[PDB]
Number of protein chains: 2
Amino acid sequence: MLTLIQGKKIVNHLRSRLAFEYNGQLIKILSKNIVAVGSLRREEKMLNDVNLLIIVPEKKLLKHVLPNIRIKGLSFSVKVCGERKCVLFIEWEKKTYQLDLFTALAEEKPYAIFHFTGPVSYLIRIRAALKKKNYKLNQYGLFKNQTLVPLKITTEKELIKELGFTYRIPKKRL
Amino acid sequence: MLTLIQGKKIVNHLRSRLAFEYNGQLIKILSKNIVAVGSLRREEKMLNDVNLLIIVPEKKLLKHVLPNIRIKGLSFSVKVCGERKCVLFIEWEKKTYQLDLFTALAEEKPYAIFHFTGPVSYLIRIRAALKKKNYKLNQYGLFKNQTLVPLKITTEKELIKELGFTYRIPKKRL
DNA sequence: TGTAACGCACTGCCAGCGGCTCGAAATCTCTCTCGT
DNA sequence: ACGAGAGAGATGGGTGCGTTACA
């Protein structure tokens, strides 16, 4: 278990210490393409895990980034790993804290943040509401029939207002 | 053999009693998606078999519907059975009668109905007409040089008229 | 005119490198448990 | 509401004939 302040710290320590192994090449992860999500982004007092979203530019990389992820100077086991979700246990200041990692591509970014910020109940209200208008929403995008609806948006705020919903900051989503 | 009357009785009996097994689930076939075809849709006095065209929504389901087909409370053996055609022998009022089932995916429905309605001598006239115009028509769609000619059509009638042919009632095709 | 189910011969190509079996080795689905 | 990872369960060589059978 953690506190908000500690989690923010850990998030700061990792922005600049991220890289994955690709054809024997250790490629850096720009902090520009790392977004914190989960109970942390919803400025909660007490945490459980830390969740970060990693943005991947090129489709072909997905198989390489999460399974072969590297962190400078930190001890970390691994519980499960896929291309899209990863669960690590790290040691920080001599203690064990769960860390969760996720992955989205450029045009998935707004949908991805909005999905992973949450919280659940808020997602559930939203997705149900658009289900009654024949849409499906997920972390990938908006879909009407099979075909994914292309939306002229770029930011999460932009996306929410496009989905015709009051925009609230993350710590007021229920 | 069967009287047309006995045939209508059977189809009607069957409409609300068709289901298949799919992952240990017994899935009800909607009478909405059960078309009667062959000699019975052509309203012949004397029938030899009973022909049922079943409409399957999701292509993935073809390998489950027909091979795991069940009929609530009616004896039947199975002569042959595959994904697309399946041949039964049922006990009805202490007599053995042959029942055929065929399948069609939603977007084939017009061609299928048209196909299975028959009769053969009619289809030949028709297919041979579209052949000399470099087409092939079959239960699955219309083709030109191995390429599916898409048509915005949704009924057997629309299809026939789109094909440029005088619509005849099923009982008047020869 | 146009297609399906099925049993089969002839291979082709892996588990088996000789067999055309049973059931290996690798790949699928589904089911479960998990996330937000 | 809508997806993921990881086991479990299940498949079991491709062709292409020829024959019977469907409208």
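Heads up, the Cβ atoms here are built off N, Cα and C, so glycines get one too.
A helical conformation is recorded for A:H115 (mutagenesis position) in the three-state DSSP classification. In sequence order, A:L123, A:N138, A:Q139 are the residues of the chain that are 6 or more apart from A:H115 (mutagenesis position) and have a CB within less than 8 Å of its CB. A:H115 to E appears in Swiss-Prot as a published mutagenesis result, with the remark: 36x decreased dG:dGTP misincorporation.
Cβ-based neighbour count (10 Å, all protein chains) for A:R125 (mutagenesis position) stands at 12. Under the three-state DSSP scheme, A:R125 (mutagenesis position) falls in the helix class. Looking at Swiss-Prot, the entry for mutagenesis of A:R125 to A says: Loss of DNA binding affinity. Decreased dG:dGTP misincorporation.
The Cβ of A:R127 (mutagenesis position) has 14 other Cβ atoms within 10 Å, all protein chains considered. Where Swiss-Prot documents A:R127 to A as a mutagenesis experiment, the accompanying text is: Slower dG:dGTP misincorporation.
The number of other CB atoms found within 10 A of the CB of A:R168 (mutagenesis position), across every protein chain shown, is 12. Experimental mutagenesis is annotated in Swiss-Prot for A:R168 to A, with the remark: Loss of DNA binding affinity. Decreased dGTP misincorporation.
Taking the Cα atom of each, A:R168 (mutagenesis position) and A:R125 (mutagenesis position) are about 14 angstrom apart.
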